[PDB]
Structure formats: structure tokens, C-alpha cells
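Everything on this sheet refers to the single structure shown next.
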Protein chains: 4
Amino acid sequence: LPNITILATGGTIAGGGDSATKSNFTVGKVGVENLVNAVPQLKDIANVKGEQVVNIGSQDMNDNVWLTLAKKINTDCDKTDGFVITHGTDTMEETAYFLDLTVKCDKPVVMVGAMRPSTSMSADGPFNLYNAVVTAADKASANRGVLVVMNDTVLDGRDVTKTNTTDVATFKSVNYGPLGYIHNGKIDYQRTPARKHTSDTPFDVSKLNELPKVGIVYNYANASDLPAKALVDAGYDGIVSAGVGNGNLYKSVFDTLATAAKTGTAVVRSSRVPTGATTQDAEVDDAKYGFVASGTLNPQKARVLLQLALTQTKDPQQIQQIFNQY
Amino acid sequence: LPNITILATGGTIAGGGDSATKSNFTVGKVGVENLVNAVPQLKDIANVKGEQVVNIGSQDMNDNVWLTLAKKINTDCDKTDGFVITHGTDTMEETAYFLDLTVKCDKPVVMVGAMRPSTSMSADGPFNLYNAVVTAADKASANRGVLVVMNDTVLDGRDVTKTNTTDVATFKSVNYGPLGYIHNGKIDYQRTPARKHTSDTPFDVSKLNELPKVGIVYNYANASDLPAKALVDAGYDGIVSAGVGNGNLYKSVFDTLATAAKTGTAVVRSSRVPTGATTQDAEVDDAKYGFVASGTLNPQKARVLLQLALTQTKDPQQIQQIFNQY
Amino acid sequence: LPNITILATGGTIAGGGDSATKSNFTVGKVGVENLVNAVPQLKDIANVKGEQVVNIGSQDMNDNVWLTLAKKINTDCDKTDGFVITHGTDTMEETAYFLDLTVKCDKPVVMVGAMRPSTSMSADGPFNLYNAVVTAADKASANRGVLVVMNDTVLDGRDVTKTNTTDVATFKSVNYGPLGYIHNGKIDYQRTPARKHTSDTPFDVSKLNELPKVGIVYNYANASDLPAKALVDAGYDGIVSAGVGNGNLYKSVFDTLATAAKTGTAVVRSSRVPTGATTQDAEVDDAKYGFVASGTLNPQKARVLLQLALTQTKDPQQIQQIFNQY
Amino acid sequence: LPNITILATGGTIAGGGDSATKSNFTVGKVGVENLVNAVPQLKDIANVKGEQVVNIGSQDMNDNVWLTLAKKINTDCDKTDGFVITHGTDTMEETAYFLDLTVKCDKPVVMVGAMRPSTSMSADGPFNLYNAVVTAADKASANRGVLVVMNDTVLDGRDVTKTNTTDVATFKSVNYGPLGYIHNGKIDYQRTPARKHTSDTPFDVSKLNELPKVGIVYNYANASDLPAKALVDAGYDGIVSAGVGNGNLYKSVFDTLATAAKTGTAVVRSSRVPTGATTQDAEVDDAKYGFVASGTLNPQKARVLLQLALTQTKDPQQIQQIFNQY
Ligand SMILES: N[C@@H](CC(=O)O)C(=O)O
Ligand SMILES: N[C@@H](CC(=O)O)C(=O)O
Ligand SMILES: N[C@@H](CC(=O)O)C(=O)O
Ligand SMILES: N[C@@H](CC(=O)O)C(=O)O
């Protein structure tokens, strides 16, 4: 059987409350094999090895945990057959993409969480975990970049996003679709991401101990520019604008970002719209202002790419070429 | 024939570029009957009357235009049979909800825009406009609150949102669905919003010349609290948190908002997740901190309701009862 | 506590296999009590009464079980506070609509199934059943027609349909959306079906012992007319055509049905297309041929309505008025 | 400029009515040139060559047109740079997949239709055609199998399907998603179909003049077996069952097909359910009965594959291996 290493980071997947009727869910609530003893069926498809990296609610996820997982994975690659990462569902789409860009291991790396606390009836965690490990042990899962396995579906780290606040079927690659579907331990792959990932990226955080400073400003009617200004005065390396429609910005916010763009601040235009790309040929002329169009990357994902892009350049033209290849 | 008044506000619906191959679209590009002469078929279903209120790109939409439309509509109610409002698509979901809460006229009020410039081939504006006026002239459209008509569909002002950056089929009530579908001028209504609207709301901006100050902060991994702090120090009346998952906040942002909540700042928790409600029984205990759960209202909509709620109260418990009824 | 009556008819909701890894699922596998003892939390929200009407796999569902459930519910109405009906998921959409047209009880009537056998991990049956009982005990569920509760959602029997073959979140009302969402025992209703149902229908099967004969023919490229012909020669009261696109038919099938239309056979045009209405103003001129357009009803629901319409008429013009009101 | 060959077969893309208010749409209404002169911008992106293969409404599409298009494309391959095929939207999904299996040309082969007659306002034909030609002229479109371009989207012929009866954004690849999105003449490809197609299939209709006989029976509550029986007695090579749920059949239909399976009739199990795969490990045991599971292929696509599979075998075990690779 394959040697599957499980890197735990916390999340609902490893926590409940007190009863099925009601529960006091917070961030976590249990160690590692607890999340191995509960699903005794795993022992049938793999040799699982656990290790608690940290144990928080993804809502508090941050650069350090990211950098750690990245290094941890790069280091253990040769010693194991595939990795499974338990994680909260709130920022799972953010961590998955980061790892997708930094992991240099091409053996399966599957992320998995749970939308219901283990204490609830019909909790999805146990089946999600099973399937995740099944995917990880599957030879065919290799070379597809970081994956996310939820509700019998295999989703790529780039397009995946949480589309619903409570639904167990929340996760979907809203622009390009899933890569495969799972049935009784069997996976039918019919897709694989085109953009370069993992071992094929220039990014390598092996020696980094911290990442650039990137913030996200939001756009709406009568929007205030203070948040934008705040991040500027506070000296931030880059800023992702969650624009309205196709990457548009409210006057105020536009000016502030237009100026900061001069000062030498990396500005990427993304959109609050859940689906579709922020194209370069629209209302705004990024060429003149130095803005970068995020494409199909949403605000929180465009950030991930801006940080890494900044670890290697500050030229809007370069950063933009990056946003067109990863 | 019914007397349909058209209140123009600009938007792509009234603008193009230069050619079909390429165009220099900005915010607007044409007056009022231009948007009446182009679709000569209107004269067959109604007596259209135009009036340019303003002419901007919804990306710059703001409180004043809102307050104006509100007053304009309340005033003209008795003189016309229904209203049609041309508007940009970028913040259409924001203006529609505001009017839904303030218009005291129960005669049809339909909003409509266009995802393609009139200069492009297969431009959707002309058909959207037609259908909008058809809906407005339809007796059955009355008493359903403010509507939005795009791609042969009739959507309510509350649930409607832009789900795609370029698709002509972008607008969808993502939580509860459309109210009716249009076919050859005929509408099949099978739904009507349950929450109280228009004439049944306590809100009345007749005498207001400005609205409270509400800003939106965004949540992601390693989120910064500066934007939140900025809006606080700048003395804002309320703040809507675009949280992760079910209304959760990143540590930093949570503290800042938790404190400001004491100071007397109205804090509502919404989510960046495009679908689903931000419930009151989750991780965070709003009772202790004074936060209000937005429900199915997204960030930019929860703002609209916070502003109006503030024009009448600052008690979290009251504001919350409002978020459960409108 | 409410007195909720549970009428069981079988389905996966009441059956598994042998183990979590593998199971030998067929049609059923357990009585009534079992589906009450498994969820001991029910006792806290209601006074449940069981009764096994039948116990098959919905794939074998038929007119008799329908007539029975209808009669059973009508008779029991005054004795209980609400009904829950465990059912298979394959034809649940068909049964749900039938009851929606024939039940003359306006107290809560909720249908519920499960996509995963009770033997699997993360089975969805126990939570569905819970929620279905919460729904049936809720005063606000009355007068909304027959409901279907699956995956924390309350769907009407007319629009609901199975959109996926294996997904637990398979049931959706694809044209008009859900009526409400369930959350920690609480239901947020924001919709209600406009079409007349239950107590407001002319249909009453009290004295019927059998229903008319309606068959469904399918349309594709190079389609054969033999199935259509067979149902004709076999003397069928009506025929629903699962056409391509907007109710279109392949030449062959068209002639056969066009002819049988004269003979006195009730012909309804529906579509194989999952979403949208089959309209009257399209390619085909139903007026000349005597065809009836199904509207948003899919083939299997267009049948339910044709059968009941036939128990009261055979005039295309009247049958069509029926398809426009129910 | 690329030499793009346009093979026309009719459909709405080439027909209207009389006016914008009303039209008498039937099947077609115009030659080839017209669908080139209407869009004078084509001349700037390609050297278009036309040819009218046939001119019907896809509802009447059939094996002959298929065999012809296949042969026509194979023969012309070396003479041109890419093909565009104007087609009706009703059975476009069926034709698209057939070509996907039989075309041995790997240069761009794009299909395209229109949901609105050229006479209506905002007709979608002209922009679809434009984009289809852009797609066919794009070097990156090669080797992706037969494509379908609608509403600014590039869909593969295997997964594509008509999800709505009237919506211009009706075509979607419901299981695996689009391959790319078109934007201002530019295409962002991020996917490509994994299943073998065109030049990598064993199927070659070069010498065939007709295809096997496959029919589709439908499943619902109280279903009749007569249509199944009819296709049997009529001596049909194969039968696709549009089952309920995960390929399940109603008792009656089951026996009939179970028996015909022995007789030597190719029986494939598909589902009426719009999304998801019909799996082999479910209720029914295909191994014992000789049935073949369709996978994600819907009924009308399961037919296309069964016909071609039959041109090379009749062994259930082999036919099944075919459904698992194409
Ligand atoms: N608060 C939890 C939510 C979940 O995982 O379901 C988390 O983000 O880890
Ligand atoms: N920039 C335009 C976009 C559109 O209407 O299509 C607006 O928001 O008005
Ligand atoms: N074949 C079973 C499966 C299920 O219940 O989900 C039925 O339809 O009853
Ligand atoms: N009935 C026509 C309609 C269309 O083309 O869209 C066809 O399928 O060809």
C-alpha cells in the first residue's frame, strides 16, 4: 500500500461541539490519528502517517503556516508517496493555490476539509477524508498540481472556490470545471489544468521567512478610498482591487490606486464578481496606469500570485506576464 | 397604451465606441430618445416619456443619484403608469435594492442595462430595453417591489446579483431564483418576494439630503486590519465585513471590529462567498459583540440596508431585526 | 409537540447493504420504526407516528401507490398536524407533483429521501429525515403545497427535479428556485409557489381506482416513430413528447403524433432539455394540430398533469388551459 | 489569412421570419453567402469558403447528413486550414459528438448555431459566427477534437449539451466545463478533453453508407414496455435506456431489455438525469445481464457511441470498454 502522509492544520474537519442537536464549534478540537481511527477503512487503501503542523481555523490562516507547509512538503517529498492536508474550508481555496505555486513535489498533494462538524449527523468529513486519501494514493493524481477533494469531486487548486456558506457541495471550479469525479474509490479523470504549476514555476520559498505585503480593497457604490490610502501610507508592496463588474473601480479608489501605482506599488485589478475574468481590454487602460488584470483569479487568489510575483519583480509588465501564465 | 416613464442614468445601455471590431467604451455616450428611436417597436406597446437624471458609469454610482431617483420616483408616481430605469450593470444590484427599500410607489419599477455596447454585433441592449418596457406595462408586475430585467428574465431587486464579468446572462437571483420568464412579450410569473418592500418599509428618504457612512472591509488569509481601522478613525457610522465562509473574520479585523462595536459603530457580518446566508448561530457570537448577521444579503447589499437602518436606529438588536425583515 | 405522521414507501432512505466499504443496495431493507429509532432526536421535536404504505424502489413507483398515498393523506388530514413521506429519489419528483395536485389537505406535507445508503459513512438520510420533520412541524410550511426537503433545502413539488445521478445536493428547482433554506432547525422562507395546488385544484381522486394511460416518447436525431406508434395502436389516452429544443419533434414522430392527435389522442409537447419552458409560440403550431405545450414541466411531470387533466376532459384547448394554471 | 471552410447544414443561424415583432421561423431561410455578407468583418480575419451540404432544422438531422459531413470533412482536410459548421441548436450536441468520433482531421473543426432568428433584435447569430471563425482560425484550437462555440465560449463536443430551451447562453458542458473563453477575438484556453477523439479513434466511416439501428426508450413511474418491445420486434441492433436516477429501469422495461440482451441486442444504460454518470457499480448488475453503462454520456450521445461501437463489435464487454475510453 502507498505511504500517505497527512499534514493536519486544524479546521472543522477535526472538530465538533457536544451533541448532534447543538454544538460549540470554534476552530479545532482534536489531534491527528483521531482523524485516522474514526475512518478505520483507510488502513485498507494506504499506510497513513500523521503530523500536526498547526491547528487553527482557516479564518486565521496566514503566511507563516503557508511557508511552513510549503517547506514541509518540499522536504518530505522523497520519503512519502503522496500528501493529504486537512484544513479549514474558509480559506482552503487560498492555501491550495499558494501550494499549487510553490510545492516542487509532483506526487499527489490533496487538500480536504468538512462543511459539517463531526458531531452532527450525516457529517461529511469522514467520507471526504476517505476520498482524499483515495485520490492521493491514485497514480493518475500525480502531475496535476495541488488538488482539493470535497463532495466526491476532484478540483484543481487554481479554479476552486467556496460558492456557498453552508452547503456541503459548496466547492466548485466555477470557471473551468472539475478534473474528475469519484465513485466507490474509483476516479474518472477527464481534465488537467493548463497553466503551469508546482515544479514548473519560478517561485521557490525555500529560503524565504516572510512574504510581501498585499492587501485587498473592495469596490461598491459611493466607495471610500480610506482603506486604499491606509494600505499605501502603511507602505504595502501590492494591492488587489476587488472591482465591480469587469475590474472597474469607483472614482475615489481609482485615483488613490492610480497614484500609488506611480509611487511603485503593485496594483492588480480583480473583481468581486464570482465568475469570469478581469480582462485587459476594457474600460480601464492598465498600460497607462500600470495596473495588472487578474484574469479569472478572484481577489484572494490574485493576492497569492501578487505576493509570489513580487518576490521576483516589481515591473507591472512582468507581473502581468505572470498573471497570464500561472 | 400605458404611459411609461424612462429614467436614464447612463451606463453601457446608452453607449458604444466607434466600430463593431473595436470600441472605446467609457461610461456613457448618448441622450434619451436615442434610447427610444433605436427600438421603434416600443411605440407599439406604450407611450414612452424620457428624462435624463444623470449619465455616469454605475462604477461611480453614489448616494446622491440614489436619493434623487428615490425622490424623483416617489414624486412622479401618480402621473405615470410605470417606470423603467436604464442603468450601468456594474452596481445595478446595489441601486435596485436601495430603491426596493425606498420607493413608495407600487406601480411597476423596472431597472435594465446591457452587457454589450450598442456598437457590437448582437448587442443585448435593444432587446433588454424592449422587455423591460413590456414588463413595466404589465399589470401583474405591480406590487412585486423593484425589478431588474435582463436576458428575458424578471429578477427581484433583493436577490439579484451580477455573477459573471462579461456574460450577457450574468444577472441571477442566486439564492431564491427569478420571479418570471419572458416570451414574445408574454410574462409567466410564478414567484414574488416575501420580504417587505417599497410601500411597506419604515424607510423614507423624502427629507434626507445624505445617508449614513458605511464601508466594506474584506477578509482573507493574513488579512490586514488597517482598512477597518481607517474607517473607524475616520468616524464611520457602520461597517460591513465581507467575511470568509459563514461570516467569519480574520483575528486582526475581528479585534478592530469587536472594539469599534463598543465605541458605537454599527457592524454587520456578511460574506465574500457569493451564495448562502450569513447565519447568527455559527462561530461568532454576535450577541456578545453586538454584530449583525447579514443573512443572504451580500456585502454591497448589506451596506444599503445598514445605511437606511441607521437613519432610524443604532441599536444592534434593532438593526438585526431589520436584517430579518427586509 | 406536533403530531407528525410518517408514511413510508421504501427507497434508499430505508436501506443499505452490509458494510461501509461495499453494500448490496436493491430497493429497500427496513420497516418504519427503524427510521425513527435511528434518529432519537426526533422525539424532541415531534410525536412521530409511522405507517408502511408500501416498500419499493421509486424506479418501480406506479399509479396505485400514488392513488393510495393521495387517499391515505386526504383521509388522515384532520387527525394529524403534518405528514412526512419517505420515498426513493429516482421518481420522487413525479410523486411529489402528483400529490401536489391531488392532496386536499393544506397542512404540511413533506417528502424526503436519501442519496447514500444508511450503511455508508456520511450517509445523508438521518439529517434529511430530521429536517423533513422540522419542516413538517413548522407552522409556516402550511399552504405551500407538497414540499420536498433535501440537503437543507425546501423545494416545491412542481419545480423540483433530480439534476445529478449521485450527488447528495442533486435536488433543485431548476426554473424558479427553492422556497426556503433550513438552518439549525430554523427555516427561512422567502418564496411560495404561485400555481394553484392541493385544495385549490379541480382534481380529486377520491373515487378513482386507476388513472388514464399516458406514455412518453423520446426525440433525437434520426428518431424512430415506432414507440409513438406502439402507444397509439395500444390505445393510449395521451402521449407526452420529450422533444428536442423548444418542444420540437423529428419528422417521423411528428406525423405519427399529428395523426393520433386527430384520432382523439391527447398530445402534449415537452422537452428533453432540463431547463426552460416549452412555449406555444414557436416552430410548431399546436392550434392546428391539437398539441398542448407543457411549459416548464419536464416530460415525467407533463405526464402527471395530462393524466389528471384527462380524468376531466379530452379537449386540447382545455387541457392547454390546465397546463397554464397548474 | 487562414483559409476557413464553412459547411452549412441550415438551422436558425440561417433563417428568420418577416419582422422583429413577429416571425414565421421553420427550419432554414437562406443560402451560404448570406451568412458571410451579413458579417463583413469576417473578411478581416479569414478567407472564407462556403458550401451548402444540406439545409434542414436539426430536429430532422439524421445519419445521412452525419456520414456526409464526416466524409466531406475528411476529404477536404488537407485543402483547408479549418472548418466551421453552421448547424441547428436542437441536435447540435448529437452531431458534434459524432464528428468528434469520426473526423480524422485534427485542424480546427468548429460547430455553431444561434438561439434567436436573424430577424429579431439582439440576434446572437452574427457574433456567434464571428467568434466561431476566430476559433477556427486559431492555431491553439487544433487537436482538441470537435468544438462548439456559443455565447463567447468554446465547448468540447462530448460534454456539451443544451441546458435551456430558449436562453442564448443555453450551451454548457455540464460535467467537465468549457475548454476556453473568447474575449475580443482572443481565446484563453485552460482545458482540453482527455478522452480520445478524431484521429485517435478506431472508428472510420469512409466506406459506410449507413449506421446501425439504435433507439432510445424512456423511464418514468408506471412506465410502459411497449416502446422497448417495438424496437426489439422491429429488429434493432441496440437500445439506449434513458433511465431514472443512476441508470435504473422500471420493472417492465427492465425485463424486456433484459431479455433482448440475451437475444443479442446491444443494451446501454443511460439516464434522463441531466448531470452525472451512470456507473457500473450500482443497483443493476450489468455483468449478469449484458448491459453497458453510459457514464456521463446522456441518452442521445450514448446512442452515437453505440452505433459506432456496433460497426465494430457486439460484445457487451467490448462495447463497455468503448464507453470507458471515448
Ligand atoms: N471555521 C471552519 C469552517 C469549516 O472548516 O467548516 C474553518 O474555516 O476551519
Ligand atoms: N461600465 C458599464 C458596464 C456596463 O453597463 O456594461 C457600467 O457599469 O455602466
Ligand atoms: N434506487 C433507489 C435509490 C434511492 O432511493 O436513492 C430508489 O430510487 O429508491
Ligand atoms: N428548430 C431550429 C431552431 C434553431 O436552429 O435554434 C433548429 O434546431 O435548427
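Residues 23-348, in that order, are what chain C shows, numbered as in Swiss-Prot.
Every residue, even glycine, has its Cβ placed from backbone N, Cα and C.
Swiss-Prot annotations:
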MUTAGEN   C:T34 to A  Loss of enzyme activity
ACT_SITE  C:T34  active site, O-isoaspartyl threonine intermediate
BINDING   C:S80, C:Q81, C:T111, C:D112  substrate binding site
MUTAGEN   C:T111 to V  Loss of enzyme activity
MUTAGEN   C:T111 to S  Reduced enzyme activity
For C:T111 (mutagenesis position), what is the secondary structure by DSSP, using just helix, strand and coil?
coil
Tertiary neighbours of C:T34 (mutagenesis position) (same chain, Cβ under 8 Å, six or more apart):
C:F47, C:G79, C:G110, C:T111, C:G135, C:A136, C:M137, C:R138, C:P139, C:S140, C:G147
Given recorded positions C:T34, C:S80, C:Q81, C:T111, C:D112, which are under 8 Å from chain D when comparing Cβ atoms?
C:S80, C:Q81, C:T111, C:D112
Tally every other Cβ atom lying within 10 Å of the Cβ atom of C:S80 (substrate binding site).
26
Using a 10 Å radius on the Cβ of C:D112 (substrate binding site), the other Cβ atoms enclosed count 31
Which same-chain residues, if any, lie at least 6 apart from C:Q81 (substrate binding site) yet have Cβ under 8 Å of it:
C:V49, C:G110, C:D112, C:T113
Taking DSSP three-state, what's C:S80 (substrate binding site) in: helix, strand or coil?
helix
Can you tell me the three-state DSSP label for C:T34 (mutagenesis position)?
helix
If we take the residues C:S80, C:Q81, C:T111, C:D112 that the record assigns to substrate, their largest CA-CA distance in Å comes out at 9
